[PDB]
Amino acid sequence: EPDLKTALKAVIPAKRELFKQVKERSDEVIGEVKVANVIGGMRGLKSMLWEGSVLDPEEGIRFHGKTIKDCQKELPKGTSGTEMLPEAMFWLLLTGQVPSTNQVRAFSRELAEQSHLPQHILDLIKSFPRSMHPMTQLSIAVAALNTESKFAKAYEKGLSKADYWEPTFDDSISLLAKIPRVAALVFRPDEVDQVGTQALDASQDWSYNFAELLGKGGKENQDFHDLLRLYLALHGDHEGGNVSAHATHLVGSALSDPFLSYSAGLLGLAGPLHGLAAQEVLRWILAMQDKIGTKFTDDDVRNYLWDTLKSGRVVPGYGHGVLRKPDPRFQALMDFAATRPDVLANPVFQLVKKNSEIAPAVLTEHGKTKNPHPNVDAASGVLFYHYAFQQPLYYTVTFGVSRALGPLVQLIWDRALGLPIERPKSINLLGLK
Amino acid sequence: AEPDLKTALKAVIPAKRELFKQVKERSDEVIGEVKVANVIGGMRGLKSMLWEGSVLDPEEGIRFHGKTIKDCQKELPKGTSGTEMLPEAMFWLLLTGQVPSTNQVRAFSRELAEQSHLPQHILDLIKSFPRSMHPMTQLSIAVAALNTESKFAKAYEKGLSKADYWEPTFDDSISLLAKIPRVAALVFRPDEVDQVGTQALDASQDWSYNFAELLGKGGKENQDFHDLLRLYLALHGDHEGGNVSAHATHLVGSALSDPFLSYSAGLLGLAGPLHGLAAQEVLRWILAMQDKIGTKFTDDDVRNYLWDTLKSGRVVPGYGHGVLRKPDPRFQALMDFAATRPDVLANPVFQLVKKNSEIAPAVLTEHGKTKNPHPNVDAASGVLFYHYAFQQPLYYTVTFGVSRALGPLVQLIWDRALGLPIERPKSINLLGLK
Ligand SMILES: O=C([O-])CC(=O)C(=O)O
Ligand SMILES: O=C([O-])CC(=O)C(=O)O
Ligand SMILES: [Cl-]
């Protein structure tokens, strides 16, 4: 059966024809720009192209029209376990098609084989102080991988616009292969020489191998391997509007290669209002457990919610900029938890769950939070914590692994369609008067 | 004892917050349309971001709180010696809307010299870089790594009111400005990391002078180059919010990533061939022109070479603007620097820039595919650096990177002071447009 590159090569003509048709309608009006859009971070403004996913305010995120549940049903699984593979999600995002299981196996083999790192990346990582925030470490080491960029070199030689997409593809695959190893090196700074050169099991999936590099390989960790697969698939893409996806696209649009461009995305993911949300939730939950105890009641949880809000604080992991109904990424994680009795017996999980049953009504009554349903960040941290990954500073590093998926797909499409530099116009306050 | 920078900014914040409230009361007002062309065309045409410090005027070029380049050359404080406006003074104007006194700038230059030292780990990180790692990659990486020193990131982690966000933003912005010329010099001088990375700076010298000293271009003998450098860094500090470096800084910053991470994103955008490379392209093109036509050129030779470039299907770099309808006043400010240095004027490469600026606009109009075919700043900057023996064009973007910290850091400070939200547009697929 076709490999990924071949499969992408077969859908490129249909995408280019679709693009030509849309371009023939260039003069068509689709929206207004208001003052609110200028001062409000472009919120509500339909102004960028993004092929792979469309975030529906009522249904949540869809991937070529498929729900999360559709993807959990249709996408190939690992050689063992129950959860859909992130490599299969990548295939679907890129091509618009669901790969066969043996297509995904040949693709997982590519990701295991291209995972090795040049020596200088080991040296760079070993120079980091141990107190350097893990997302800073991750962003820096991805950027540094630009020494290996095929796009950057091919471009420097003279490269036709028609040939841009293929080196972009080769670099994207290279990045995906290497990023879990860079992530594990962030986690395991005393073992950089071992973990940074360890050969990966050639028949295991991307997430399994990631877990092995984290020191969480083997039979004993098989539920965690499924969590990881699900988590990485769920977080791979969420439209083009989010800061990490947009930053990748923006930097990429200047023809910076995928290593540089996704490094910009990771720097945006390091933001407290973007990728660090999950870490903040776990901290807030643990401080709540600390005050009210493991034999907490609804009443305890309700008072702590009210005490948080009355002090002028936010309840993290609730509300969204676009979403209007409960986040189907949150629900898919809650559904994973529902069938693991040991997760359900964990009080920190019980606390997350009870909080998800009470918080939405408290927040509505308090009245300052837009659509106060749980988002994915409400739950992800506590599930990692359960599996003895009790170092919340590193949860965002896993988000960084996942989130390479969707934005790299769109970079490939950007270069294949020949999209120009992203260049809005700016204005001052005095100009708006 | 006149206000320091922080105090001066603190005095204009209330007026800016009142102006912002007034604009916000007009939230529902329509200012333009979104067309299909805008979505597929990289938001070109779309007025969709706030940027306070600079605005492009179609007749007068870039203006900084309404001040032309000529106004800034007249009014802004100069160094203890030399003829050119200081970048520290441009920063002050961008941030505050006001012109600092000369002693205000001196107190500010002293702060920048005092905070210029680097943690040891940044020396170690830079020494790990391979020799072939592109300089902009090195610069972006080392700026990000300075986030270990971020007061915003730690203050935020402790609990910080929204109203106080701007202050740690400001402290980190100043810290970044202080350190970036030392990081830049380390990018230029990878064999001397230990020496250049700990070298004590003259405590009463300006930002650019000290940068030049760290580059190995200190002293009386380099005083004209110190003026060039001052002017270059001032002229390139800000040019609206739409350009990739400014926008990326703003975008990353809007997620509350600290200024080190945020400007590191800008530098990654500046590394992009369609953003960071114009000055290098002009120098190459000018030297290849000198190479083919020699030192004894005439108007007619220059004219034929322009036409031969355009007939080959090639661009004449450093000419053209989308809006601006006269020469770029940044170009002219560089030409005015040259006018008083006889040795620059005797350099044939400069003579070639100049004659080319007198002939190219008419040739390009007659050719007809370049909108407003007047010189831009890039037409001159590279050749002036080349004259001063700064003949490693691969590193010109590093110097642009130093300059371009100025405007975007100012906007980050204003973003946090006004409490602007996360930048998050809506996206759409091709099928949704059809
Ligand atoms: O999968 C889709 O969304 C349809 C598709 O391939 C295209 O847009 O050409
Ligand atoms: O390759 C094509 O047919 C379309 C093209 O030129 C581009 O990528 O801009
Ligand atoms: Cl494959």
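Chain A is numbered as in Swiss-Prot; shown residues: 32-464, in order.
Quick reminder: no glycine exception, Cβ is built from N, Cα and C everywhere.
What Swiss-Prot records for this protein:
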type     : residues                                                                                : note
ACT_SITE : A:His305                                                                                : active site
ACT_SITE : A:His351                                                                                : active site
ACT_SITE : A:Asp408                                                                                : active site
BINDING  : A:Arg74, A:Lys192, A:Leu304, A:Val346, A:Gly348, A:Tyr349, A:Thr400, A:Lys401, A:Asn406 : CoA binding site
MUTAGEN  : A:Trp81 to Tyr                                                                          : No activity
MUTAGEN  : A:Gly352 to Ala                                                                         : Increased affinity for oxaloacetate, acetyl-coA and propionyl-CoA
Residue among recorded positions A:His305, A:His351, A:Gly352, A:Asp408 with Cα closest to the Cα of A:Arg74 (CoA binding site): A:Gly352
In sequence order, the recorded positions (A:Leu304, A:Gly348, A:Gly352) whose C-alpha falls within 10 A of A:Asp408 (active site): A:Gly348
Where A:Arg74 (CoA binding site) sits in the secondary structure, as DSSP reduces it to three classes: coil
Rounded Cα-Cα span from A:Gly348 (CoA binding site) to A:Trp81 (mutagenesis position), Å: 25
Farthest-apart CA atoms of A:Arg74, A:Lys192, A:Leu304, A:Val346, A:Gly348, A:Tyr349, A:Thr400, A:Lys401, A:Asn406, residues recorded for CoA, distance in Å: 48
Candidates from A:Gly348, A:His351, A:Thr400, A:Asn406 close to chain B, where recorded positions are judged by Cβ under 8 Å: none
Among A:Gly348, A:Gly352, the most crowded of the recorded positions [Cβ within 10 Å]: A:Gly348
Least buried by Cβ count (within 10 Å) of the binding-site residues A:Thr400, A:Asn406: A:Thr400
Using Cα positions only, nearest of the recorded positions to A:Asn406 (CoA binding site) (A:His305, A:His351, A:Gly352): A:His351
For A:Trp81 (mutagenesis position), the three-state class that DSSP assigns: coil
Which of A:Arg74, A:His305, A:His351, all recorded positions, has a Cβ with the fewest other Cβ atoms inside 10 Å: A:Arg74
